[PDB]
Every structure is written in C-alpha cells, then in structure tokens.
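*Asks:* Got a structure for you, written out below as structure tokens; questions coming shortly.
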Amino acid sequence: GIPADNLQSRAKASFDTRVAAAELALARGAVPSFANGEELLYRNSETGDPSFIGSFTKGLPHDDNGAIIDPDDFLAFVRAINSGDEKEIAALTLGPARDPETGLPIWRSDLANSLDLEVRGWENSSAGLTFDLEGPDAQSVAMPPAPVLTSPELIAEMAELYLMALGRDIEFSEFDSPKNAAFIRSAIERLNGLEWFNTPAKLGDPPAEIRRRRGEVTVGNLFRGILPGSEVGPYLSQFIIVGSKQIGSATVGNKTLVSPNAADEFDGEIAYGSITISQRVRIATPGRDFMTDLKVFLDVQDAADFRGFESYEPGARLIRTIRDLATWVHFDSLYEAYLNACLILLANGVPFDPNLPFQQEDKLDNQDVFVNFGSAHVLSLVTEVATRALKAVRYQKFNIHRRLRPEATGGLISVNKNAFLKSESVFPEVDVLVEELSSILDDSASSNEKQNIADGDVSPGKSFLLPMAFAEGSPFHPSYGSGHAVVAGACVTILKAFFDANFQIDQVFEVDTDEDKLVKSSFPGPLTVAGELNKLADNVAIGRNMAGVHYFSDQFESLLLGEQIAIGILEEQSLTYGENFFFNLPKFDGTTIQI
Amino acid sequence: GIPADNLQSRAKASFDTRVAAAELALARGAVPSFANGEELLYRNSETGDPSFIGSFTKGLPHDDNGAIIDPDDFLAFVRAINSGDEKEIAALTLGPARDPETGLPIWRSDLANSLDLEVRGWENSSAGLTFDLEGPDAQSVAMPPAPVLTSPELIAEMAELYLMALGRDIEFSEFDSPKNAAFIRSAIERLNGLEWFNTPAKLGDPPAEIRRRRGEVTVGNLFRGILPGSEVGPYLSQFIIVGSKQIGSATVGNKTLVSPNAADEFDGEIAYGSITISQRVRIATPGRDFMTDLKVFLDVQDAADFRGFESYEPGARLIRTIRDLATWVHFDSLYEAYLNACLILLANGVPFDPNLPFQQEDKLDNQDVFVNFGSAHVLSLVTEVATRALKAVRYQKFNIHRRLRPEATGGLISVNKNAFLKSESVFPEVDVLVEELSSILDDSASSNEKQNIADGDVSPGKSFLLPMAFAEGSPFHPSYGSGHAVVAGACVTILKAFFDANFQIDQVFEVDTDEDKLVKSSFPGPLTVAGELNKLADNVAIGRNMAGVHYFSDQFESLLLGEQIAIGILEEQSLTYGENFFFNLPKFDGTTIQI
Amino acid sequence: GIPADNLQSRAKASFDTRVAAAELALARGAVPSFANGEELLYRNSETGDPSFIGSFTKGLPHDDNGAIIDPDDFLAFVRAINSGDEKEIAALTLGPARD
Amino acid sequence: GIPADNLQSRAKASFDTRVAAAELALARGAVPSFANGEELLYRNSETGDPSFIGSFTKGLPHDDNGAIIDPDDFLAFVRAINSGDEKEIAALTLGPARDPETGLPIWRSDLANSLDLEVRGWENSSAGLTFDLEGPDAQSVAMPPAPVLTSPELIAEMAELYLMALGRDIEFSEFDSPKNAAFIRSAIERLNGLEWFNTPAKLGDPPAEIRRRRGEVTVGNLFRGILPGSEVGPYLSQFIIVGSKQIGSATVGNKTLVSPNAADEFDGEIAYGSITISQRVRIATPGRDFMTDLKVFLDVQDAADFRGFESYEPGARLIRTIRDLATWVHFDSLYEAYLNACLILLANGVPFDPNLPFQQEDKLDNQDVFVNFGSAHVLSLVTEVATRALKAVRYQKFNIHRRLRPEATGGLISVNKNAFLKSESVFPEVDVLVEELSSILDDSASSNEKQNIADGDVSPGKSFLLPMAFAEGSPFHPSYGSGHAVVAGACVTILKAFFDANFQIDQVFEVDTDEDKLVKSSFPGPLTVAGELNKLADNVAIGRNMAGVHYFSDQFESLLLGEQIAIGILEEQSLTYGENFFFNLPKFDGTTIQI
Amino acid sequence: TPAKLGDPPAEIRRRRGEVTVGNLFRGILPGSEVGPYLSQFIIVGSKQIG
Ligand SMILES: [Ca+2]
Ligand SMILES: [Ca+2]
Ligand SMILES: [Ca+2]
C-alpha cells in the first residue's frame, strides 16, 4: 500500500499540538544556575556567623553600619522564597522595632519619623516557582554568576554608577559640548584608569565575563550599552523621541493625501489608533537626588516607604537629560517602550519580515494580513512574552543569586571610608573598592553635603553614598537580573523577528540643545530598525543604572535571558500554524536563527 | 504506611502541568456551529444556481445588480478558506476584468478609474484553522445562526443602521436637546413601529434570539448595547473620555503631594508610565459619508482599494459625535480601549480583586504584587487573550456563517427598490425589508443625493445605499462575528476578573455641549468599574455599527464568544500557580464564576 | 530467585534493536543552526528592499550588475526549499526572459 | 471542527519514521527455513553414529576417505555457529594433528609439508545472528531445502560442474566453432542423457524445484543461467566487457563535442569519474587446475591454506575463456560487477526510472537530481544492500543447511569409484551418482592424471576429483546459498528499480575470436538494460560454478533471496521521503512491483 | 594576525597562520602538512594478483 497519514478529530489534533509543544520544551533540557559564592562567604568577626553584606537584605532590620542584625532573618527569608507559602512569608521579620502605642515603626531619621512612614513588602518573592503554559520553564534557563564585591568588574561598575549620578543633569545632546568638558573628560580618564576597562580579559577567564568586558571609554561609548546598533549614531533610540506618520497621510492609487496634522510626527506624537501618545516625559526636579544621608538611607534599607516623594516641574519635555531617562524608567509599564516602538513602525509602514506568509501585493497572493502575520499578531505577541520573561528573572533574582542593589554597595563604601578616617576597620572586604574610587568619592561627598544641607538632614561623618534618582531607591527585589532588561530583551527579539529588521531609517533626529524640539541630527544615517530596537532596549536597561538601581552586568545578562525566552516561545508556537513560513531573527550576538 | 505524593524534577512537573492543562481543555468538549441556511437557499431564476446574495462576496466580481457573476468563484473561495493552502488562495478570482496594456482593473466609476485603484485581498481567510498553546481551540466554541434576510430581526437591524448613518453628526450630549428633537423622536417612533422591538419573543423561539431581543426604544437606550451597565448614566464609558491621576500626586505617610499637572486628569490625559496618552480623537470631516453612489459601491464590492481616502479637520477633540466614535474604531489597535482603561484604573489606584493573593497591607502579609497578581500580570494578560479570541471569530466568520456585511444588504435594498419603481422585480427576497423601511429610505435617498451631488458621482436611479463612515466600507472579511467585539469581550472579562469590579466610581463626567472639555454629568452616580468596562466594550462594538460595518447581532454574539475564550484561558492558567486564590468574575449574564 | 533476563522471538529482538537505535539517536539531542545574518542585511538603495548580493541566487534572473532583478523570486525560492513540494518548485522563475 | 493532523518536532518525526519502518518490517512476518534432512541421515556402519558426509566439514580433521574422524567435532561446530561466542569458536578443533616440536600441522601431501602451510579458519560463522538497522532481519527470510546427494538434480548439477571443469579453457566466442564441436556435442549429449534435463517435473513436486528445473540442453543455453535475458544474445553481459562514453563527448546546446579518447569506449575502458576502470582481467595459467590429487585435496579439506598459489601470464585481456570468468569471480569485491555496470549506465546517459521525481527537462520542473533520485543516491544504494543480503545468506549457509561444497562431493565420488575398482564398498550412498556419471568420469581421470604428472603429485588410485580453478578450492563456508549470488540478486534489483530498465541497447559487442578486442556481434539486438543486468548477475553467479565452488541450485536460490532483501530495504526507506513517487521494479519472475 | 580572545571558537579553530611553501594551498587536517602535497592514495597503485 501507499504510505500515508490519518486525520483525527479537530479536538484531538489540538490536544496533540499542545502536548507536542510541551515535549519540544522538555527536550531542550534544563541548565543549572551557579551563584558567585558570596552569600555565605563574608563573616561577622565577633560571632563567626555569615554577615550577608554582599546579599540583598532590603527590608530586614539593619544595624547602624547597614549590616543585618540577625542572620536568622535572612535564612528564614530564603526558606520563604523557596517555598512560596503565603503564611511563611507573612511570619518574616520586616522593618524596624515598632512603638508600643502607635504600633508604627521607629525610624532613625527625623524625616521618616516626621512623615509617619510605614513599611513596604517584598514584591513576588516566589514568582520563580510559577509554571507557564508556553515557553521555557522559568527554572530551565540560567544567568551566569554575578561579579563579586572584590572584583575589578564591580569596581568599574560602581565607578560608572557614581559618575552617572554626578552627571544626571547633563544633556545627552551636549556630551561633546565645551560646557561639559571638565566633567566628561574627567569621567573618561577616571574610568580609563580602572583595570576592567584598560586591560583585556585573560585566556582562562569565564566566557560570560569575556563577552561583557568593555574596552576603552570614549565620548562615543560613554554610558552606552553594547548591543549591536547601540554605539552607532545618537545616544537615544529614534523610537523614544520621534512620532509617527499621522492619520490622513495616505497614498490612494495615484493620489497622495497629506494629513492636516502631519507636523505632529516631528513633535513626538505617535498615532495610537485614532488618538495619540506624546513622547514628552514628566520632569523631575533637576539637581535633587535622594538617599544621600546615612540615616535616611538606613531607614530605606529597613523598608521605610518613601514611594511618591519626588517633586516635578510643570509640563513635559522630550527626553533631554540623563535624569529624564531615569524618570522614564521609574514608572513605565514594562513593555511600554517596545509597544510604542511597534506603533511607530506600524504607522510608518515599515515592512513585516519578508519570510512571513502573504507579504506580497494582494494582486499576487489574494491575502492581506492582520490576525496572523499582521498587526494584531505582533501587538499581542510583543506584550505576552513579558510575564514569561519576568518569571525567569524572578527565579534568578530571589532563588539563585540574591545580589545586593547598588545602593547597598554604596552603603558599604560610605561606612568603610568613614571608619577608615577615624582609624577604624569596618567592612575590610571593600578596602580595594574604596581605594580605587578615591577621586570619584571626593566629588560625591561634596555633592552629597550640598544635598543634605539643602534637605536639612544630619548624620555623623561625610556621606559617600550613591545618590539615588528615586526617593525609595530600588524596588523591593534583588539586583540580578533585571525586570526591565529581561522584558526589553524578550520584546525587541519579537519585534526584530516580526518586522523586516534590516530595513533602513533615513531620517535621523536628536533633541535640540536650546529648545524642546527635534532637530535633524549631524549623523548622516541611515540606521536600521534592528540597531535602533537594540538601542532602545539598551536605553531602557541603562536608564535603570542611571537611576542608581542596577549595575551594567545585571542589564547585559538579563537582555540575553529575555532573548532566549522569546526564541523559546516562538519555537513552541511554530507547531500551531499550517502555513509554510519562518521568522528570520537577528540575535544580539550577530547571528541569525530561522524559526 | 501513610498515604503520600512524590516530587518529581522541575522539568517534569512543568511538562505535566502543560499536559494537564491540555487535558482540561480536551475534557470541555467541542460544540458544533450551525449556520442559518441562507448560503445556498437563494437561487438565480435563469440558471437555477445559487446566487449567494445573502453571503459575503466582497472581492469576487459582481454584476450591475451586485450579485456575483459566477457561482464557482464563491465555491472556490469556500474551498480555499477550509484548506488554508496559500497557492489555492492565490489562484482565486479577485477584482474585475483587467485592461490588457495597463494590467490594471477596469472599474465602473470615474472616481476609481481616475485614481488608478488596485485591488485589496481577503484578510487571513484561514486564521480559524490555526491552533493555539492556551485556551479553547478556535473550532471548539460556537456562535448561533445569524438572522436571515427576511426576518423581523434583520429588518430592525437595518433600520437601526440607516438611522445611525443619518444621525452621524449628532452629539452624544445633545440626544435630549431640542435642536435634535425632530430626528430623535422620528428615529424612536420608526424603530418602535417594527415588530422586533414592539412585540416580545414567543415561546418556541430559539433561546439565543430571546436573549438578544430588544424591547421599546427610548432616548435612554437609543443606539446603546445591552450589557449590564451600558444603560446606566452617560452613553460613553468614563474610560474613553477621562484622564487619570498624574505622577506627583501621592500620599507619602501622612503627607499629601499634589501633582503640578493634576488638571490633566480632567483634560483627557492618561498617565502612561512617565509620558501620556491623550483621549482626543482625530476629526473626520462632518457630514461626509461614502459609498452612496451605486457605481462606487460596486467598485468597492469588486475590491477597489479606497483605504486612506477620508479627509479630516485639523486638531483633535474628546469624542463628541456618533461619527467620532466611528473614527475611533476605524484604526484602533484591537485591545487599545481596554489597555487604556487598565492604565486609568492602575493610575487611579482602583483595588485588585480582593480574592487574589497578597492584597492586604504589606505590614500584614509582607508581600507586594507586580509580576504575578499585580500590574505586569494584568497588563500582559489583557493583551494576550486578543489573538486567541480572533482565531475563534475567524472560524465563525469564514468557515461557518459567511454573513454579508451591512453595506451589501443596503446594495440589495437599493437595487430592489429602484427596480420596483420601474415596475420590475430584482431580489424579491428583500421585498418585505424594503416595504417596512419605506419612510427611512426616503430620508436616506435625499441625504445620498446631496452626497452624490457634492462628490460629482452619477449613477442611474435614486440611491438607497447605506452611507458608510469609511471610504472602503467594511474590512475584507465577513460580518459575523466581529473582531472588535470578540476582543472587547475577552479583554473586559480579564479586567473585571483582575480588578475589584464592583468598586464604585463617584465622579461622573460627560463632554460639554459647547466646548471641547469634560464637565460634571447630571447623572449623580456612582457607577461601578464593571458596568463602565461593560459599557466600554459596548461603545467600541456599537461604534462599528455606527460606521455601518456590523449589525447588532454580530456584536452581541461576539461579546459572549470572547467572554468564553477569556474564561477558558484563565481556567487553564490556574494550574500553573501554587498560591491559594481565585479570580472572582462577574459575567455578562449577571452571574459570577470563581476561577 | 536469581536475577535473570528473558529471551524473546528473533523477530521481536530485531524490532527492539531498531527501536533502541532510534532511541539512542533521539537521546543525542538536536542543535540549532545559526546563519551569519547577511541574507537580509544588504539593501537596494532605491527601493529599500533586500538585494541578496551575499546569497546564492544562481538560476534567478539577474540584472547587468549581477544582482537579482526581483527580490520576490528569491523569497519564493526559499519557501519552495522549506516545503519540498514539487509543484511549488516548478512554479519558480528560472532563467532569463524567453523568446 | 475540520478533521486534521498535528505537526511535531523534527526530532520526534525522525524517531517515529524509524519506528514506523521497524513496524513495517515486523508486520511482514518471519518464515521458517527447512533443511533437506541429510545432515543426520548418513550413518557410519561401524559405530552407528552420523558420518556427516553430505554436510560442510571443511576445516575439521578428516580420515583417508575424506569423512570426518570425530562426529563430536561437527556437533561442537554447530553449537559454536548458533551461539557466536568467540571463545567457543576458538576452542573448536581445526586442522590435522600438529608436530610437538615445530607446532606446525602434519599434512598428508609432500606439497603441503614442503611449504609449511598453516591452517585457515571459518569466515564469519555467526554473521547470521547479526541484526541490521534496515531491511528484513537475516533470519526472517528463507531458502528452500537443497537437493540431496541421491537426487536426479544433484546428479545433473555434478555432471555440469565436471563438464565446466573440462571445458575451462574453451572460449565463449567459439562455443559453436568446429574446433570445439567434439567437446560441445558430447557435453550436450551427456547432459541430455540425464533425467533432470530430459524429463519434466511432475505434479506433486515441490514448487521451488519446478521453478528451477531446466529442460533440454542446447549450445544456446549451455552453461547459462535462467534469469530473463540471460538466454538472449551473447553469453557475457555487455556490462562485463564494454567500456563507456568518455569525458569530452557531450552535447552542449546545439553543439556536439567528441572526446579525444572516444575509442576507449570500445576498448573496455569505463569512465570512472575522471580516471578509468579497465575491463581486462588477469590471466590465470591456461590448463592448470588444482586439487586433482587425493592427498592435496585431503589437506585442503583439513584446512591447509593454499590461498595465493595460482600462477598467471603477464598482462590482461577481455574475458575470453570460462577460466577467465572464474578468475574474475575469485577476487572481485562483492558488489564490483554491479557498481561497474552502474558507472557504464551513468556515463552512457541511460535514463533513470521515469516514475522517480524530477526526471523531466529542467525547464519543466526546475529541479535536477543527485543526492536524492540522482547518481549519488543509486551509487550508495547499490553498495549498501550488499552486507544486508550477506547476513541473510550467512544464516542460510551456517545456521540452517550446511551443504557440502562441490569439491567435497567430488571427493565422495572419487573414493567410492576407486573402492569399487578394488572390490570394496565405500560411500554406497553415491553409487547411483557415480554410475550415471561414468563416461564423464573417464575423461576426468585422464585429465587429472595429466595434471598430477605435471605437478609431481602422487596418490594411490585414479583420481576422479573435481578439478578446481582455485588452489584453495572453495571459501571456508558452506555452499547454500552463495555470497556472490545473494549480492548479485540484491544489487541488480536496485539497479533495475533506479534506471529505466526496459530502455534498449542497440550496439551489441562480443570478444573477437582472434584478437583481444571487441567486435560487433552477429546478434542484431537490441537488448534491454534489465536483461543485460540479469545476465550480469547470472555471469557472476555461474562463474563461481565454473571455478568448481558452487552448484546451480545454490546460485538461483540465492539470487531470489537477494531480490527479497533489496525489495524490503526499498519499502522501509519509502517512509523517509516526502516526495510523490515510486520505483518501478521488474522482478526476476516477470512481474513488476511498485514501491 | 592571530585570533583574539572573545572570537567565536569555530573561527579560532579554522584560522590559519603564516603561509609558507610547505603549507601553500594545503588543508589543516593532521597529516596534510607532512610530506608530499598529494596523498599516496591518489597516485600509487597497489600490490597485484600473483
Ligand atoms: Ca498580501
Ligand atoms: Ca500586600
Ligand atoms: Ca529535471
């Protein structure tokens, strides 16, 4: 007989497709996650117990030097993370001692006590235990060990964050302007004096380190990411400052119609359906930074809820300063930047990936696209990968590495350096970190003294704390990896698969140095969609660093993790279509995968 | 021994969760879809063949009376829909005869020939064959048979659409104003003269008909939907006209901060992260309707691509007229309205469903929400259900019912009534539909004569065509059900499950009758989130009817279908969480399901 | 009892040997193939479309500079490669214009 | 829903294709193999034990009459065959008594002792237990029982073999020449005096016997096989004597190019890529036959390793005599003849089977062939079937029938006839065989006496042994079936499926009677590819008979077994292609199967 | 110039160094650079029957 296949009922074929996808996912294998070993390394000299200084302990009661008071509070917290039991999380110790009549926390700072602040809790500390109906399971993927406190890498990461905090009110369009030369030149020479940047990796180093190690800092790569496309052209992705084509501009047969609102494109207006999105961001008070006083910093480490304490100027403007990019990433919904990028691309008519079905003229294939392979498809797909990626990064954040946020590291530096001047030893583990950042810390103590004077906040010693752009500092979850960066990675992977990513963009804009408007850039162009989508991912991720809440390595590693999650979802979803097609996807490493 | 369970590796538990969800879906069963029987009922008197006049045939070559020329073109189109083969879809007959030198279509109207229009193709005619990794399979659910051309129901649906087209430039806030009394009163008395509205269902009628049958028309229910909440208060949902709370307004312990941009709330500004969405919509030229001339209408039925031919006024305004709601639903991304509603709810601090985990103060449960049970969760979930719902409605649209769009029905009415005045019989099947709409058709012929004069479009006879708000008329896919309404249904089901849906809204706004601004309504309130989310679903769905592209029954039935799709996804996803919780969901029928 | 193995018919043993080898091959895993990214990188200046100058296009109609005339001819070629359908291969454009 | 099939991962589909093939093979069923019953029939008069005279016992110690000395040696040998255990094989008794001082075997003949010959071992006695990844398992197929020593069929087979040995230096082209008429006519007459050939089968005879029984011997069928095509035209297949078209001969559009080496085609040069294969074979010394002396014969049955002892004339020539065909099959690689034919067919441009995919002009199908359905595919397939066919004949040879080689049967005849001349009875079971061959034996004793005189070998009595063309006689494995003929059957089956087997060959060549060159034959032609490929299989298989190492029945039965093995491989491999096609295969029985 | 740390491993494995007459136009499989350019197996004959 002739070899054949049999049909089955529709219901059974649907069931079998779901199982087959599940089998695909199971066959990929699971990789183990290794942490850097710091967790139990650092010990308390007096008791011999682990001090947990290189670990996330925000929320647990701390002592005056910023170390937790009771190691059992951290060990109970870890057990709670790994079980996910709601009652167990409710029995944890959160916040400082409470007053017997008020029942309210007793804070160290006059500021926190005068506001009657209450405590805030951990955000989804067991989201990494949750399964998902599509994509790689959260625990099946891994991020490599984070940099340790005594490494050249961390030294360079902290130097870069302190300089971003001192240069927060510098305008992106004026990086090469004579008014900022003293700061820019001193920033670059200080970073180029650190071994991470001025010496190459050595044979024998871990591959993950070799891939994220950076070379010589220049004005052209200062504070930028390293995804392909991020170092070409202006700092800011076109997609976070320009508008789109507007309703009313169309080509109808041989006639060209011009929208009566066409100028909105060049004024940061994205056409969103029949309404609009404005790219202008709220303006946080220039020059006002937070958590520059030791007692307020310790209250925030002990959970004081300072959310919502920032002050703003009236109006809005196109992103101008480093601070505005920090403000943008303080409140964005997590797929916001990529959904807005997508809307510009749809409104501007950028073509879909030419390997998708039915992209030719309708006269050749009789089939337009929308639900599948069209705008509705990409609009749901870019947003749905976000929670799958977050589940994976929550497993890394809480269940595996528990890396301390940058503000805690600045806490360790401030305490050690102040003890040193009083001829005392506190946190000897950061002695080399403090010695190598010495000229940077002198500038920061002087900037923090002005901030503390202006706020009327007094604490003993100089303050070498890292100035935060946000009143509450970082969110209530560990630093490695990052929710913004994991989502960026997954979302721009979907968009580069769905759109013709190498299509060129010929109009390059930047924000004017004098007015709140867009001007033609001096960079000729063209740029490609892929490089400006990669740039946008880097802008949102590095924005979190500019706010003081992540390190470089958190961002870069999380971008790669989100990329894997997105690729995994597309592969499993490929079993559902009967058409003959594939997604052409340019990865962050420069190679292409066809799915 | 003591009875127990065993653990398994994480990978295997993830695989087993996916299979278990697949088994849940398989156990729900699949229901058959029945069509109304019209497809092959209507015959051509001369050949005896099926004429397909009650079927969607947009794109296939039509004769001068609007009937397809060759029945085989429709029969080949059906085969192509059911196979999904790309080459088979490419071999179909699309558009009219082409000119041998140009290769361009030969149109009937001077307008289409003067623009050199080309053809447009069908949009995803086989999307209903696609499987999905989550939720009910597209073919496992059903929509009941659509109303037939000779039924009282269709008569009332067409009367309502012609009156919406004549009242397109009437303002929602002026429905009860003396300047519109002659039109409003005549609209209500004519609709109340039709049996659908003035006589109740009879024992023995199909249950689906009894559920969507409407009673007496009044100013308070005129042009409204029937979801619970839609008939209370102002016509327009608060969520499509107001803004939200802005960044800078916060309560920090005992101190209340006021945003310097707080007034933006009351000016239609939604806080979107740190940027904004404006609720003001583009303004289509008032009084300009389309496809009111027979030859241009036949060219559009033969696929002439008129997309992008509308003209607009400069600027934007809060939705004011029926036409503006049509313009809003011409270009919205499909989950746009619900994502914007969600952003208002998050920015205003409306509480999440109190049965979700960790909603108490952090001091009682030590756990904030974001990834799971928080904003990121609902923001991905509301958008991801959209493509699952569209797959189901595409199966109904193309594979089962293939209902003709309202413009084709107006085509049948115009041809029959013109033949009748010349003592001739064309399409006798609509004789009763034409007789019962007689006074309405007199008003419409007079409005269409003015439109055709203004455009310089000439065709023999009077024009009783349904005026379209869009130059191209309906999209290139059948009328029953609707993509907008199926998505509305699924998306507001997710939001009413995730948010505390019965929470009350005490500030009720409407659009001012004199200026482009929001004013306090005369309706006292309060309203609930569920009723205003249901209203919003009805506003977007009924907006498609106001544009002339759907009937009432298309919308209502599609809302119920999307609701089922959403409930199915939530049930399957409930197997992934280890927490103890459930979604409390108020359905469109007034009952609650806990998931 | 003493641990043992059982014999089976020859035919079964032959069947089980072929299945065991298929299982060994399945257990090796499958690795993905990544391409260098050139295919869609190079663009035609006038139209903005991919020019495919870094890709095999032997057989498709070329212009006087050696670049393919129509990008759709390459895209249809790639679809036909991935499906293997004989009729789809036969409908491709091969060679220059004919007399 | 619409019935459907689901996709699965590539890996999973490969795994299910291999399982499906295995299932196909299991579903064919396995047939038992029946032997002829002789193994244990013959008994030793003195002890009553089985004597094993009708079984292969080469290698086991024999007595002076050629019977094994100890029956336990044969029974241990059978156990070793069935287990395959290497140690058990190593513990068997091989060769004669050895000298305590030298360790060397003690032989009977001066010749073997003077050369210090060592023993040679059984070749792969348990290759019939090996499984395979493709095709019918080796024990799943069967050959029918072999002819018994006292049958008419064996009498006929031995008469033919003795006549082949006496005619070894006769030229194929001079079969009907007056110089050979005394020998040819007496050969025909003596074969036509035997019942097997002069009397037809009778109703009730086993069907396998009816199919291989031959009729009246003529010059046209003398020494030929019975596959369709072997009796048409010249004795030797064109593929073992002609060369092929050479590089440089081609048609390029309208221009015909002629190779500068075109004449090579008619001089026996096959184009092998860019180098050549010569059809001229080494020339074994004319008139020199082996094992014509009783003692040397006994040493050979006792394992004396005489391999490599033949002498040759300088140079090479196109196959000319029966001896040259025997020389050809002495050392050929087992698929050599069929690969060489395949190369001739590819170089001459014979078409592939027209039912294969893509064989039309490239302008009609856009697809040339090579890997699949082209030259690389058939080049690997024709050679890979060889080891699968050998495993099955190994099971037949050792595990089932264990048929004595023709040389052993000649030893029985010689011993019995000499005992009779001396008034003694030895091996009474072959009395009838000896009586019916009486005239042939007289000629053979006379030729054997000349051979022994020329070699200086002396043994008591006349010699009626079967003169061997090879010094070592047969290979170290049983006679039924044959490795050359099982491979011939499988390999030509593959070639007839892959090429257009009925294409005609119009140029027919033969080897010249006077010179070493090809001449146009007197047979007009045409011949077909199928007929000449079947003829080639018969030429190689009957050349083994010409050497004295096989009987007729061995070859014909093995050709049928090889055919089945090849068919089973094609059927299992048909599950691996997605194309629509099939192999048209003309079988040895005249019918065609489509796979 | 040699490969650099950070380059793809597949590139490091096939990168070739300084060209000499001894390696000109040769492959890099072990044994290809020893002795004559052409393998013995593409020029020599074999032992013959006899
Ligand atoms: Ca298209
Ligand atoms: Ca809480
Ligand atoms: Ca061909």
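Just so you know, the numbers here start at 1 and follow the chain as drawn.
Per deposition record, X-ray crystallography, 2.3 Å.
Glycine residues also receive a Cβ, built from the backbone N, Cα and C atoms like all the rest.
This is the feature table in Swiss-Prot:
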BINDING   A:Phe358, A:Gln360, A:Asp362, A:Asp365, A:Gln367  Ca(2+) binding site
BINDING   A:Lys397, A:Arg405, A:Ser482, A:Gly483, A:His484, A:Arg544, A:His550  vanadate binding site
MUTAGEN   A:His477 to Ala (Swiss-Prot position 480)  Shows 4% of wild-type activity
ACT_SITE  A:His477  active site
ACT_SITE  A:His484  active site
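Surface or core, plus neighbours and distances: that's what I need for these features.
*Replies:* DSSP gives A:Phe358 (Ca(2+) binding site) a coil state; it is part of no helix or strand.
Residue density at A:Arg544 (vanadate binding site): 28 other Cβ atoms are found within 10 A of its Cβ, drawing on all protein chains shown.
Secondary structure at A:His477 (mutagenesis position), taken from DSSP and collapsed to helix, strand or coil, is coil. Its Cβ taken as reference, A:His477 (mutagenesis position) is surrounded by 24 other Cβ atoms within 10 Å in the chains shown.
With a 10 A radius on its CB, A:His484 (vanadate binding site) counts 27 other CB atoms from all the protein chains.
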*Asks:* At 10 angstroms around each C-beta, which of the binding-site residues A:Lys397, A:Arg405, A:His550 has the fewest other C-beta atoms nearby?
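*Replies:* Fewest other Cβ atoms within 10 Å, among the binding-site residues A:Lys397, A:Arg405, A:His550, is found for A:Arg405.
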*Asks:* Taking the Cα atoms as reference points, how far is A:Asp365 (Ca(2+) binding site) from A:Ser482 (vanadate binding site) in Å?
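*Replies:* One finds 44 Å between the Cα atoms of these residues.
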*Asks:* Quick one: of the binding-site residues A:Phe358, A:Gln360, A:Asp362, A:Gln367, which has its CA closest to the CA of A:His484 (vanadate binding site)?
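*Replies:* If we rank A:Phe358, A:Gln360, A:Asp362, A:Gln367 by Cα distance to A:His484 (vanadate binding site), first place goes to A:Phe358.
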*Asks:* Which ones, of the binding-site residues A:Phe358, A:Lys397, A:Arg544, are Cβ-proximal to chain B (under 8 Å)?
*Replies:* A:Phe358
*Asks:* Using all protein chains shown, find which of the binding-site residues A:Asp362, A:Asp365 scores highest when you count other CB atoms within 10 A of its CB.
*Replies:* A:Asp362
*Asks:* Just to verify a number: CA distance, A:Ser482 (vanadate binding site) to A:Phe358 (Ca(2+) binding site), in angstrom, no decimals.
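*Replies:* Cα-Cα distance, A:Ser482 (vanadate binding site) to A:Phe358 (Ca(2+) binding site): 37 Å.
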*Asks:* List the other residues in this chain whose Cβ sits within 8 Å of the Cβ centroid of the vanadate site residues A:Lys397, A:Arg405, A:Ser482, A:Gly483, A:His484, A:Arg544, A:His550, in sequence order.
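*Replies:* Apart from A:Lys397, A:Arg405, A:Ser482, A:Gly483, A:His484, A:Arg544, A:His550, the close residues are A:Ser474, A:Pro475, A:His477, A:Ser479, A:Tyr480, A:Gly481, A:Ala485, A:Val549, A:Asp554, A:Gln555, A:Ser558.
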*Asks:* Going by DSSP, give the three-state secondary structure for A:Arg405 (vanadate binding site).
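*Replies:* DSSP call for A:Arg405 (vanadate binding site): coil, neither helix nor strand.
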*Asks:* Of the recorded positions A:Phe358, A:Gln360, A:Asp362, A:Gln367, A:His477, which one sits closest to A:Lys397 (vanadate binding site) when you measure Cα to Cα?
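*Replies:* The smallest Cα gap between A:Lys397 (vanadate binding site) and any of the recorded positions is with A:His477.
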*Asks:* Ten-angstrom check, please: count other Cβ atoms within 10 Å of the Cβ of A:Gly483 (vanadate binding site), all chains counted.
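*Replies:* The Cβ of A:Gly483 (vanadate binding site) has 25 Cβ neighbours within 10 Å.
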*Asks:* Using Cβ atoms and a cut-off of under 8 Å, determine which of the recorded positions A:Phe358, A:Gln360, A:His477 neighbour chain C, and list them by sequence position, or give 'none'.
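*Replies:* Going by the Cβ criterion (under 8 Å to chain C), the qualifying recorded positions are A:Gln360.
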*Asks:* Check the Cα-Cα distances from A:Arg405 (vanadate binding site) to the binding-site residues A:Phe358, A:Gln360, A:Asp362, A:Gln367 and tell me which is shortest.
*Replies:* A:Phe358
*Asks:* Distance between A:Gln367 (Ca(2+) binding site) and A:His550 (vanadate binding site) at the Cα atoms, whole Å?
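*Replies:* Cα to Cα, A:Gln367 (Ca(2+) binding site) and A:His550 (vanadate binding site) are separated by 47 Å.
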*Asks:* Taking A:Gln360, A:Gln367, A:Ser482 as the binding-site residues to compare, which has the smallest set of other Cβ atoms within 10 Å?
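*Replies:* Least crowded of the binding-site residues A:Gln360, A:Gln367, A:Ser482, by Cβ count within 10 Å, is A:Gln360.
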